[PDB]
Amino acid sequence: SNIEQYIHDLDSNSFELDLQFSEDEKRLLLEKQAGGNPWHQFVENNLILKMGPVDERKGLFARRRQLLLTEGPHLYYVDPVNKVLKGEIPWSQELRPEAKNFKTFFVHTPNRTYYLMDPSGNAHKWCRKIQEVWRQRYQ
């Protein structure tokens, strides 16, 4: 199955998937997630395509999230300390990621632009992956 061929784990909490797997491979990837991923409970049984820590600039100080791009598509954000789903960035054809620098990226949606910061310096990886999924979904 060599299913690991599609998984690129940086560490416990950051990975992304190559999106060129078959339906049988998808189901195997999902069983692996349910069996092994501590954030699976937050994503409504959707296969996680990319996850990792991101800070949202909101209110009086940045909120550290675990951000999860999934099948759906969905972008869920979870409190990584108290282990509670905090919300989702709403997905539509109008959703648009935009890199501002190596650490900062925005996710534009009709009623709100989410201002996000990747402390690892890989905001572009987030934009690229969100765009890849957007392209697959919207042509």
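Heads up, chain A uses Swiss-Prot numbers, so what you see runs 410-548.
Backbone N, Cα and C define each Cβ position, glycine as well.
Sequence-distant neighbours of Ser410 (mutagenesis position): residues of the same chain at least 6 apart with a C-beta under 8 Å from its C-beta are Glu434, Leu437. Quoted from Swiss-Prot for the published mutagenesis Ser410 to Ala: No effect.
The local packing around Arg474 (mutagenesis position), expressed as other Cβ atoms within 10 Å of its Cβ over all shown chains, amounts to 19. According to Swiss-Prot, the mutagenesis experiment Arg474 to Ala carries the following note: No PDGF-dependent translocation to the membrane.
Here the residue is the original one, but Swiss-Prot notes a mutagenesis experiment at this spot, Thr513 to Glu: Enhanced kinase activity towards PKB. The DSSP secondary structure for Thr513 (mutagenesis position) is strand. Using a 10 Å radius centred on the Cβ of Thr513 (mutagenesis position) and all shown protein chains, the other Cβ atoms total 15.
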Query raised in the report: Distance between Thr513 (mutagenesis position) and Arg474 (mutagenesis position) at the Cα atoms, whole Å?
Result: 14
Requested in this report: Based on DSSP, name the secondary structure state of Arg474 (mutagenesis position): helix, strand or coil.
Outcome: strand
